[PDB]
Every structure is written in C-alpha cells, then in structure tokens.
Amino acid sequence: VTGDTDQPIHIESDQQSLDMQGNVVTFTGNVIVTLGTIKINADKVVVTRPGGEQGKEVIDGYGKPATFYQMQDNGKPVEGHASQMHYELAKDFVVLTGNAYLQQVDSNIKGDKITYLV
Amino acid sequence: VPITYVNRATXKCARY
C-alpha cells in the first residue's frame, strides 16, 4: 500500500508563483493557516527562512485584509483585523501592524501594532 | 519534512 506520509499543518492555495531566478514563492487566492484552536486567512502569503541551522521558518500575509478567527469551548469565539500580519514560527509568536483591531472575551483594542498569542 | 499543500486548480496536492 502507499498514500500520504505526514500532515503537521494543512495548507491550500488557488494560485502559486515560484521564483525561477532564485527561490521565493508568491502565494495568491484564499491561503489558510491551521494551528491549534486558531486560524488565519489571506490572499498574499510569502515564505522565508533567515537561519539554516535552527530551521528558522517565517511567513506573513495581508491584503484580504488578514484576520484571526478562534472558536472557543466556553461559547466566546474571538477575531481581529490588520493591514499587516506576520507569523515568526521561529519565535513561537504572531504580530499585527497598521490599524490592528483585536476583540478579546473581555473588551476590544485598536491601534498601531499589536501582539497575539497562539 | 518539507512544506506540502493542496491546490484549488490541480485537485491533487504537492510538496514545495
């Protein structure tokens, strides 16, 4: 028998454009990120790796504009918007930039640049 | 393993 081997994160694209002069990939369409009890969506995603030894993946995405969505067991889902949104995988963390809105279960926040949790 | 993804064009999926 043969088939799949591993799916640690699920990812889909409508249109990919690969850099045949170098290495970078442009993503376009409705790119999804699945990670635990959060998701992200964009048109634009870019993939970069600024350090080989420590396997240092990083991505970002925007234009949709990029949003968070979270589904919560206690019946309190949460979301937010930004002009820019980055996922520094090699730093365990996420940042919003430009007109960053987040709603928490308690209140909302709206500003320049806002930190987010996994 | 490398990055892998499905496509709304190809239907079949691929590695990067």
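Shown for chain A, in order and in Swiss-Prot numbering: 28-145.
Header says: solution NMR.
Using the three backbone atoms N, Cα and C, a Cβ is placed for every residue, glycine included.
Long-range neighbours of A:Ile36 (mutagenesis position) (same chain, six or more residues apart, CB within less than 8 Å of its CB): A:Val60, A:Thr61, A:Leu62. According to Swiss-Prot, the experimentally introduced change A:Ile36 to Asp or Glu is described as follows: No change in activity.
A mutagenesis experiment is reported in Swiss-Prot for this position, A:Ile38 to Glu, and the note states: No change in activity. Reduced to three states, the DSSP call for A:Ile38 (mutagenesis position) is coil.
One entry in Swiss-Prot concerns the mutagenesis experiment A:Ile38 to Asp. Its note says: Decrease in activity. A sphere of 10 angstroms centred on the C-beta of A:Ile38 (mutagenesis position) encloses 18 other C-beta atoms.
In the three-state DSSP scheme, A:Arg76 (mutagenesis position) is classed as coil. The Cβ of A:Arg76 (mutagenesis position) lies under 8 Å from the Cβ of A:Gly82, A:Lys83, A:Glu84, A:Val85, each of which sits 6+ residues away along the same chain. Swiss-Prot gives this note for the published mutagenesis A:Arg76 to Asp or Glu: No change in activity.
Annotation note: A:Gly138 (mutagenesis position) sits in a strand segment as assigned by DSSP. Annotation for A:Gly138 (mutagenesis position): spatial neighbours A:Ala127, criterion Cβ-Cβ under 8 Å with sequence separation of six or more. Quoted from Swiss-Prot, the note on mutagenesis experiment A:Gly138 to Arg is: Cannot complement E.coli lptA-depleted mutants. Exhibits lower thermal stability. Has a lower propensity to oligomerize.
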